[PDB]
Amino acid sequence: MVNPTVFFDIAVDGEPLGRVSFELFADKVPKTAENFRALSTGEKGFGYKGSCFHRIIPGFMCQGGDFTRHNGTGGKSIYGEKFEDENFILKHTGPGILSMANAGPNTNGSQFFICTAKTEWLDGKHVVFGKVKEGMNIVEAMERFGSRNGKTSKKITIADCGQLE
Ligand SMILES: Cn1nnc(CN(Cc2ccc(N)cc2)C(=O)NCC(=O)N2CCC[C@@H]2c2ccccc2Br)n1
């Protein structure tokens with residue numbers, strides 16, 4: 001009946017920065033939304049708490065969710081190491097969009113990105129499953145620690161995360 005909301009509390013070299021919350025589009029991409037919800041709560045015994053944003057390209061996006069290898073080579077879903085592209089209904093319409101990173105068709109795990117620009121070239125090959133609800137300003141503050149090749153100048157972490165309400 002109503003889409004779930006999750007939060008990240010972000011820190012920069014261990015110092016609190018602020019809270020980002022996300023609406024998850026369970027009404028359109030239930031399986032993909034549920035994966036991200038569950039990794040956010042930690043209810044399977046693993047998830048996003050303590051993981052880093054390993055690649056931030058200002059004017060493009062912030063990428064994270066690699067809680068196994070910390071560098072963009074890892075992660076897993078709650079269904080198995082990988083799961084399918086659920087659908088490509090939703091498009092990358094502008095800043096704030098939450099979408100799955102991948103390495104080929106039907107290779108989703110835990111890695112995700114938050115768009116800081118419209119990224120229409122990703123439509124139809126990356127599954128869009130949510131958007132930033134509050135704290136887009138905190139995403140903009142994070143983005144400033146990225147660089148052209150994505151390497152971050154300070155360590156950007158999910159200090160805490162879970163489900164709101
Ligand atoms: C060097 N490196 N840093 N991170 C990665 C991770 N990665 C591959 C990958 C994704 C998900 C799983 N489960 C396993 C692997 C990746 O960034 N794939 C591309 C991708 O998903 N995206 C989404 C937005 C940014 C990035 C991208 C997509 C398309 C063009 C450029 C770029 Br950069 N690899």
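The way this entry was determined, per its header, is X-ray crystallography, 1.7 Å.
Placement of Cβ uses the backbone N, Cα and C atoms for every residue, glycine included.
Copied over from Swiss-Prot:
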- 7-163: domain 'PPIase cyclophilin-type' (DOMAIN)
- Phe60 to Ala: Loss of ability to stimulate MAPK/ERK phosphorylation (MUTAGEN)
- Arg69 to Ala: No effect on peptidyl-prolyl cis-trans isomerase activity. Reduced interaction with BSG/CD147 and ability to induce leukocyte chemotaxis (MUTAGEN)
- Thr107 to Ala: No effect on peptidyl-prolyl cis-trans isomerase activity. Reduced interaction with BSG/CD147 and ability to induce leukocyte chemotaxis (MUTAGEN)
- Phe113 to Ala: Reduced ability to stimulate MAPK/ERK phosphorylation (MUTAGEN)
- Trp121 to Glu: Loss of peptidyl-prolyl cis-trans isomerase activity (MUTAGEN)
- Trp121 to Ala: 200-fold decrease of sensitivity to CsA. Reduced ability to stimulate MAPK/ERK phosphorylation (MUTAGEN)
- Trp121 to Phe: 75-fold decrease of sensitivity to CsA (MUTAGEN)
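Mapped onto this structure are the features recorded in Swiss-Prot.
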| residue | record | DSSP class |
| --- | --- | --- |
| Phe60 | mutagenesis position | coil |
| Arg69 | mutagenesis position | coil |
| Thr107 | mutagenesis position | coil |
| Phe113 | mutagenesis position | strand |
| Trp121 | mutagenesis position | helix |
Distance, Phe60 (mutagenesis position) to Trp121 (mutagenesis position) (CA atoms, angstrom): 12
- prompt: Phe60 (mutagenesis position): which of the mutagenesis positions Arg69, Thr107, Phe113 is the nearest Cα neighbour?
  reply: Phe113
- prompt: Quick one: which of the mutagenesis positions (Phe60, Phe113, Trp121) have their CB closer than 6 Å to ligand 1?
  reply: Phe113
Message: Return only the integer: C-alpha distance in Å from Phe113 (mutagenesis position) to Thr107 (mutagenesis position).
response: 15
Message: Test of understanding: give the count of other CB atoms lying within 10 angstroms of the CB of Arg69 (mutagenesis position).
response: 10
- line: By the 10 Å Cβ-neighbour count, the most surrounded of the mutagenesis positions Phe60, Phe113, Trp121 is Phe113
Distance, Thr107 (mutagenesis position) to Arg69 (mutagenesis position) (CA atoms, angstrom): 16
Field: Neighbouring C-beta atoms (10 Å sphere around the C-beta of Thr107 (mutagenesis position))
entry: 15
